[PDB]
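Note sheet for the following structure.
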Amino acid sequence: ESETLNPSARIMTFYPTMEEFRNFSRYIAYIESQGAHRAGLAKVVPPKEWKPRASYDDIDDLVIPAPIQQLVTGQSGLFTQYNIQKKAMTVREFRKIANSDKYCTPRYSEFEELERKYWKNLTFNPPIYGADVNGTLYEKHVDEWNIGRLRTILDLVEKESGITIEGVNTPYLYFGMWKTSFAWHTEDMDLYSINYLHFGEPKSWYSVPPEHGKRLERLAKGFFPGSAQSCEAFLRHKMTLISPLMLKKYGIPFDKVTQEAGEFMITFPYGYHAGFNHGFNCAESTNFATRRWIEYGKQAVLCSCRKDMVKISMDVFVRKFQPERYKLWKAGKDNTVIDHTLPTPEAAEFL
Ligand SMILES: COc1cccc(CC(=O)Nc2ccc(O)c(-c3cc(C(=O)O)ccn3)c2)c1
Ligand SMILES: [Mn+2]
Ligand SMILES: [Zn+2]
């Protein structure tokens, strides 16, 4: 029934109308009814009728409080990325640097060409990434797909505890330049992710199907035995880069997609993704949830070596949506196995 939907677990692209696009949670259930989640990542092109801001020509004095210089070390498809924190910076300053001859995009024809230059020049001339900036670039009046208030059940965290977790139930802005990267990771508590590329050069993405996630971890634990012994989930450190050739060489299935300005990317629970920016650009993102996430949340393996890391209490979710399992769960007897192929319950109206 569900194992027949998207059996190649390939990344799918959707073009909703305006009526379809009005309701966020339902559209997510819809693309899951089509098996999009099996790829771990999906692209949703919004209608030409739509825009979250009239103009971005007024944002150059916005502060990037904590820019990050990305220093990559390693060879032949395997890399560790170190962060060097630089002093605060404005968007206009960031733009100048990004566009300067030292840091700007090299010339290319096909995307494959830029892909090769990225994996060969990754460890040279470390770029600066304006990541994890608190804020949104949506006008306050836009009610469709507003990253600051998506109204999913993730709201239960704030609603019943008051806790805000920056970037997780609040938006982050990312200012990229050529060769800035995000390492292999799943989301905090294995939540969903949504990413909107407001403007600029493209952002390319790699993804591994959730049903093969463990194979990627097995491979990673084998290449970084030291890290694996020191932490139960070292990939959440967001430092590990692994080229597609390396994945191919060891038979991890993956897919890749390029996100262009004005497009959304959705990641799904336990979907490993990575990628890099093509040039100066600006993206907004946050996490969200569906009822299907709850079981992922109950089973997520967290970082065990840093106290700073993100942990959401699952208790309120299991009481409200799985009350008959609560005593079993709280007593450590909930042996439920996850089927990565089943769509979230909210998809019932489409099947
Ligand atoms: C010691 O290493 C770190 C510690 C704390 C925070 C970070 C920053 C980070 O990668 N944050 C983050 C956390 C979760 C994510 O989903 C993304 C992310 C980033 C992008 C992107 O760069 O556009 C795309 C997809 N995901 C980024 C690194
Ligand atoms: Mn992510
Ligand atoms: Zn750790």
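Chain A residue numbers are taken from Swiss-Prot; in order, the displayed residues are 4-354.
So how was this one determined? The header says X-ray crystallography, 2.3 Å.
Any Cβ shown, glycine's included, is placed from N, Cα and C.
Remote same-chain partners of the domain 'JmjN' (14-56), defined as residues 6 or more beyond its termini with a Cβ less than 8 Å from a stretch Cβ, comprise 5, 8, 140-142, 145, 147-149, 153-155, 195, 199, 201, 208, 210-214, 216, 258-260, 262, 265-276, 293, 295, 343-344, 346-347, 349-350, 352-354. Among the features that Swiss-Prot reports, domain 'JmjN' is placed at 14-56, with the record citing sequence analysis.
Sequence annotations record features per position, and here Swiss-Prot assigns 2-oxoglutarate binding site to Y132, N198, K206, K241. Counting every protein chain shown, the Cβ of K206 (2-oxoglutarate binding site) has 25 other Cβ atoms within 10 Å.
All protein chains included, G133 (mutagenesis position) registers 28 other Cβ atoms within 10 Å of its own Cβ. Here Swiss-Prot describes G133 to A as a published mutagenesis experiment; the accompanying note says: Abolishes histone demethylase activity; when associated with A-138.
In Swiss-Prot, the entry for mutagenesis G138 to A states: Abolishes histone demethylase activity; when associated with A-138. The structure shown retains the original residue. Every protein chain shown contributes to the tally, and the Cβ of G138 (mutagenesis position) ends up with 14 other Cβ atoms within 10 Å.
Sequence annotations record features per position, and here Swiss-Prot assigns domain 'JmjC' to 142-308 based on sequence analysis.
What Swiss-Prot says about the mutagenesis result for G165 to A is this: Abolishes histone demethylase activity; when associated with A-165. Counting only same-chain residues six or more apart in sequence, none has a Cβ lying under 8 angstroms from the Cβ of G165 (mutagenesis position).
The annotation that Swiss-Prot gives for the mutagenesis experiment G170 to A reads: Abolishes histone demethylase activity; when associated with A-165. Taking Cβ-Cβ distances under 8 Å and a sequence separation of 6 or more, the neighbours of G170 (mutagenesis position) in its chain are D135, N137, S288, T289, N290.
Among the sequence features in Swiss-Prot, the mutagenesis site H188 to A is noted as follows: Abolishes histone demethylase activity without affecting ability to bind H4K20me2. Annotation note: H188 (mutagenesis position) sits in a strand segment as assigned by DSSP. Long-range C-beta contacts of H188 (mutagenesis position), restricted to its own chain and to partners at least six residues apart, with a cutoff below 8 Å, comprise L238, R239, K241, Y275, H276, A277.
Per Swiss-Prot, Fe cation binding site is recorded for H188, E190, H276.
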Per-state residue totals over the domain 'JmjN' (14-56) - DSSP helix, strand, coil: 18 helix, 7 strand, 18 coil
Residue from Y132, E190, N198, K206 whose C-alpha is spatially nearest that of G138 (mutagenesis position), among the binding-site residues: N198
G133 (mutagenesis position) versus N198 (2-oxoglutarate binding site) - Cα distance in angstrom: 15
Span of the 2-oxoglutarate site, taken as the largest CA to CA distance across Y132, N198, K206, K241 (Å, rounded to a whole number): 17
Residue among the binding-site residues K241, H276 whose Cβ has the most other Cβ atoms within 10 Å: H276
Shell of the Fe cation site beyond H188, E190, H276, same chain only (C-beta within 8 angstroms of their C-beta centre): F185, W187, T189, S196, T270, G274, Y275, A277
For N198 (2-oxoglutarate binding site), the number of other Cβ atoms found within 10 Å of its own Cβ: 24
